[PDB]
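These notes are about the structure you will find just below.
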Amino acid sequence: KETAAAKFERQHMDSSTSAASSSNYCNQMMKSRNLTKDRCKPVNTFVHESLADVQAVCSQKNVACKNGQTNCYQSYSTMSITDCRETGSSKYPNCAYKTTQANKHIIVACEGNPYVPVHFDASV
Ligand SMILES: Cc1cn(Cc2cn([C@@H]3O[C@@H](CO)[C@H](O)[C@H]3O)nn2)c(=O)[nH]c1=O
């Protein structure tokens, strides 16, 4: 079974590229990471930092989660990320996405022992 921590890595980690996400990066990645299986997942962010650096965020700046829970953490440093946002003309199963690279602080929700990221909450 896929753990919550594993699902976060599949949905949100892409350490293999620095940023250089082409204009088709999201179209490709949303498909390959299986986020277009039952529906076009409308928004999803990939983090291009090492897994260790992202996992380390769980011991960084504690902040409120968008849902009001208190287990979210904001990175002290900006991180290379790519936001994927479904286009207006996108039609399942042919999910289409706008690919936007940025450098921003991430906010993740962390849970468990070991305490690791399980949701991507926001970037600021
Ligand atoms: C605003 C925002 C949302 N998301 C979606 C998300 C949430 N999650 C969490 O993990 C899944 C498990 O239920 C859910 O989609 C959400 O809880 N995964 N992707 C981004 O990726 N970047 C963002 O800037």
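Chain A is numbered as in Swiss-Prot, which gives 27-150 for the residues shown.
Quick reminder: no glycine exception, Cβ is built from N, Cα and C everywhere.
Annotated substrate binding site per Swiss-Prot: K33, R36, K67, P68, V69, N70, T71, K92, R111, in sequence order. DSSP assigns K33 (substrate binding site) to a helical segment in the three-state reduction.
Record note (Swiss-Prot), mutagenesis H38 to A: Loss of activity. The unchanged residue is displayed. Following the DSSP three-state reduction, the secondary structure of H38 (mutagenesis position) is helix. Cβ neighbour count for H38 (mutagenesis position) (all protein chains, 10 Å cutoff from its Cβ): 19.
Annotation comment: Swiss-Prot describes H38 as active site, proton acceptor.
Under the DSSP three-state reduction, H145 (mutagenesis position) is assigned to strand. Its Cβ placed at the centre, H145 (mutagenesis position) has 20 other Cβ atoms within 10 Å. Listed in Swiss-Prot as a mutagenesis experiment, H145 to A is described as follows: Loss of activity.
Summarising the annotation, Swiss-Prot assigns active site, proton donor to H145.
In this structure, the recorded positions that sit close to ligand 1, with a C-beta under 6 angstroms from any of its atoms, are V69, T71, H145, chosen from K67, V69, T71, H145. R111 (substrate binding site) falls within a strand segment according to DSSP. On a Cα basis, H38 (mutagenesis position) lies 14 Å away from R111 (substrate binding site). Put simply, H145 (mutagenesis position) is 9 Å from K33 (substrate binding site) when counted between their Cα atoms.
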